[PDB]
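To start, the structure itself, in structure tokens.
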Amino acid sequence: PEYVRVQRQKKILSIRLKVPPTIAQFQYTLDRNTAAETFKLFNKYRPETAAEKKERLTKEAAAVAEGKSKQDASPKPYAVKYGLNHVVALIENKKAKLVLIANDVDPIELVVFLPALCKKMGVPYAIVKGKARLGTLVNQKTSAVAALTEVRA
Amino acid sequence: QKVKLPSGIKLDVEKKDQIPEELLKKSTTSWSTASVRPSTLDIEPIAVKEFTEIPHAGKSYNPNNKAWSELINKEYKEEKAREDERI
Amino acid sequence: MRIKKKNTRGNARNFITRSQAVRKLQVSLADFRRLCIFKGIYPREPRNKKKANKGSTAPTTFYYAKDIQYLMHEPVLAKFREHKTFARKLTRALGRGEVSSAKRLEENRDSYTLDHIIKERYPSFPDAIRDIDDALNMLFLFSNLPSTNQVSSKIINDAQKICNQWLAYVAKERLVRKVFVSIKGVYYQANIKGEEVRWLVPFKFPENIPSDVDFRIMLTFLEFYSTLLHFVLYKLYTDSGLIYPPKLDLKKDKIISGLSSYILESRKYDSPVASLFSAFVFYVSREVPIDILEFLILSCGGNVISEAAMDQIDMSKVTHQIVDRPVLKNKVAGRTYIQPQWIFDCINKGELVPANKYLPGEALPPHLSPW
Amino acid sequence: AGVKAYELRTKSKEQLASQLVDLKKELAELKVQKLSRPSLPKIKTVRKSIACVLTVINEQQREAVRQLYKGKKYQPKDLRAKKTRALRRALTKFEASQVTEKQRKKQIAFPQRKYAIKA
Amino acid sequence: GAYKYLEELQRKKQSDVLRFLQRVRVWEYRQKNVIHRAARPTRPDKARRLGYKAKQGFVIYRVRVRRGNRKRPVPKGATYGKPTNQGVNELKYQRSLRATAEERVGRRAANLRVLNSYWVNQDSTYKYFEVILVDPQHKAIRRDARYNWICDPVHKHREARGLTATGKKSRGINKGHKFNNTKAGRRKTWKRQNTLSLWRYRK
RNA sequence: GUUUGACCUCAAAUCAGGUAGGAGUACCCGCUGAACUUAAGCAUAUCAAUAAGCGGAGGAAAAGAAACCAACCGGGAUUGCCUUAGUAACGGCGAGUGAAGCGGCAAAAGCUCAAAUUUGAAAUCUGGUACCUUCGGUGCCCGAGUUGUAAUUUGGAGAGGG
RNA sequence: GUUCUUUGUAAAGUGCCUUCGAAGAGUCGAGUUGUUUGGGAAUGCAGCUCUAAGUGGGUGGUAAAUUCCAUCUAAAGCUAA
RNA sequence: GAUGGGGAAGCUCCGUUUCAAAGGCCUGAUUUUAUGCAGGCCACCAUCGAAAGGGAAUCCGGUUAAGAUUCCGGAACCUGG
């Protein structure tokens, strides 16, 4: 089919052309063993899901009105930061200890600046393989970038 | 007290007299859904072989010899035909 | 009208092939075979085959097109499609992981059940009590055999409970007219409101799965007949008129697990077999089969004590002692000593025979079927 | 002459079906007389009597149908209000009195005040 | 944010990074149909400022248009008139190609309304435009007051009357002494100033 | 693991629910576009940015809160009338063509996104389904969405801190 | 005019001080071609080639350079009479 | 002469099996994953266009103010089941 032909040829078209150096820094990427060790760390810091969020709202009403507190009884939340705009904003503060950047993404221009920007600020960035993988840890279909700003002792 | 129409639009009612007789009988939507169970379901499946559910009474434990012998003699004739056809 | 073309009309219309059925339904062959047992649409011979199949002489399964047009609707068929999605959406939950969303998806679902399809196929109670004969064999078959892959325990532990319900109704209400022990287990007969019902309990011995036979058919037949016998036992219990389903004492269940467990409770007999063995107390020995004796002694109303119960841990009022050993030592002067043949011979006549005959270690009068 | 509408509403649905068939037979008897004659004045009433019965049978059916579809989203298109086509499109009172959350605060803080020039 | 990095980087079109993307993408687009549906914006920043929002009933549509001048459709290259008509290939067309792209997707996708359009790529034969359309039947649009105005039936076919950003440029509507011939309408102000007013008591 | 599964893009349904076409066309918004005619007979020109042709709307449309007009002691969204004026300007500076600012009146009304981290919680939304006070509302459940939906902010300002 | 609920240490405005105060690109602009205007050496529009900046940019109805002053804030949008 | 496509500011124009995912047939305890479709086969194309081309099958006799290979009587044949 036409759609199958075009997607295969597009892949072929990329490899035959000389590619500019800022592009194709991607495709050099984190190795499987190092990548596997990264994900252990991030999955422990999975964000609070919608079901849990609903439960957390009910629990605070029972405690907060009756005794005290401004919701402050509830403990601190530690989780990864998934929005591109947010993470770029986290960089430059600069608060972010690790950034993971997906190798893929259809605009491409979206994430080309991020390797260079991280270098200038001196955030320790990585380029983990696959955007769907980043999605899974953050309860999205695809996440584009994921940064972890805080950590348990 | 719900009712499915032929059309399959699920609706809660009280008193099944309240719904009209024409609406449940005739079709409002194009894909109506049965009612009438066919003739061809009600007829029996076809007898291949004859299965006899009543046991022979040679097969009894503690049988009488006239039955128990007649059990062996009838199936010996079944077997020896096949052994002849084998040899 | 113009000239009409050949393989449209007649035998060609009336019948369709299993390929064509499974295509037109859009179901697949695993789940087409299930629906044809629930309905149940059975296969056919056309008389003229070479008209029907275009014209192969070729080995084929035909079905009646009208029977599959009735099947095409059918609100079970939707719940098969709903399951197909539910499985696809569970794989996503695990294949993200993301476990607790799958644990939610497990709980929030509605399994199909055949209740409408029972009560249209059998309308109703004399029609069902006709065919309940055929159900009772297979439940007593599947109750006995050991749990595996292709089966699993829950299907068997359903069948044990559904059968041990059926025994307790027959034991309480006392309907056992003909008994017949065989090599192939034990046949009974019972007159449950008019029509008489034969059924075959196997002996409890640990055997055996051949692995030629298709379970993926027979479990659907079991699932159909399990629900059928639920609706019958619901009616029989309440009309008697006891509570359904009956609760069961656990500390009793841990002694034997059988018919003495289950206890029946509320909100003279048809004779003469019921109220045999009244004012009559049996002490059945270890060696004999408890599972076919206690049933007949309770269903022909008299009291039982088993040796088999004692190992878990009175003999005051005991009259009879059923035992089948070569030598016996020592025997009590008050007590009567017989072999379990006596119980089977007594019920078929319904006289009570003499107990001078039988008795260990003596030879017997033969047995005889009542058929 | 012939049937009245207020009478037919009190009658049951099976009676109205029997009423209609009796009138249709009586119409067919009259059209045999009509071809022999020049003129036959009674035939005007019995055809209007048929029309009165059909209208009452329809009106009994539809009001019953309205009540079982009552209190749910979606209903048959003949039972929905006709209006005109442009009024069928275009925004309902909820999709219009709806205002953004900044504008809602501004009207509370500063509404159109009532005043007058004199004293 | 993404904003400033994307906006700034988009401007450097003849940079080596951007021209590679330009060359790769134009080939991809040429294989596909003339009008076709795009799954997302190619430039998220550019659609966002023109007023795309990533919610249900906001549609992007990629479209291709032939470059160059407007040929007159007279038969056999023949004038039939004065030599003021002149060369036939040199006629220009007063709407833009950007505007012609909005009309074709407007006619394809008739239930939607054309909000705006943004330029994406070009080639000797073909320019490429990514058009941004909104669905006024969808209830996320009809509720919420920021985008309910587009549901009002004065905004049927904005592109055709020329009320889009590209169309208002082409008509020549701005404030000031430059835009006197066209401001309230070109044919309106013509019809105003070429009409004889006559009162009852004659002035 | 030669397996199973995430995503991306692209399809298909008599799938659930919507929506477009055509008519009218005086007025309105665009496109396209003559010739007769008037100039000596005419290729500039004029008729005319007109008729015919095509596309799109509404009770009005379009225009609209300045990348304006000005050179004043400056005015202050847009439209219309009176005036500016047969003026400036254009043109075989021939025939002819031809505005606008200010001034007086009619009417008057102002505002919204994009771009700044909510990160102590996507706070946002369509749909399905069960009840209800049904131009809608509450609960539960599929999805959309972090390649960004809400709240706060539009240059007259404004935001965070005190 | 009457009558029932009151929401709220909630929302909105106001003074002073102190760091920030982000603002739309194959666009603006320029060349050439055709068209258009009273717009005159080019008023507006379109194609094709080139293509910006941020104490910046546009305009100031005569051609350019040098230095000023005035004036608004484009390349997204809604809105009665 | 639709469709897939491609031109055209547009009324519409080209093209007709063409740069299309263009349907409908067989088998299945496809043997284990125990409640989810697996393994194969076939190959061009909508529709309109003949009361004289192609094409299943009926003859005689009777009858009406006006009809008949079409009604009546008898005697035939064709197609599909």
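Note that chain C is numbered according to Swiss-Prot, with residues 1-267, 351-396, 403-460 shown in order.
In case you wondered, yes, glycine gets a Cβ from its N, Cα and C as well.
For the published mutagenesis C:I380 to R, Swiss-Prot gives the following note: Temperature sensitive mutant. DSSP assigns C:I380 (mutagenesis position) to a helix. Neighbour density for C:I380 (mutagenesis position): within 10 A of its CB lie 21 other CB atoms from the protein chains shown.
Quoted from Swiss-Prot, the note attached to the mutagenesis of C:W431 to R states: Temperature sensitive mutant. Its Cβ placed at the centre, C:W431 (mutagenesis position) has 20 other Cβ atoms within 10 Å.
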C:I380 (mutagenesis position) versus C:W431 (mutagenesis position) - Cα distance in angstrom: 12
In three-state DSSP terms, the structure that C:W431 (mutagenesis position) belongs to: helix
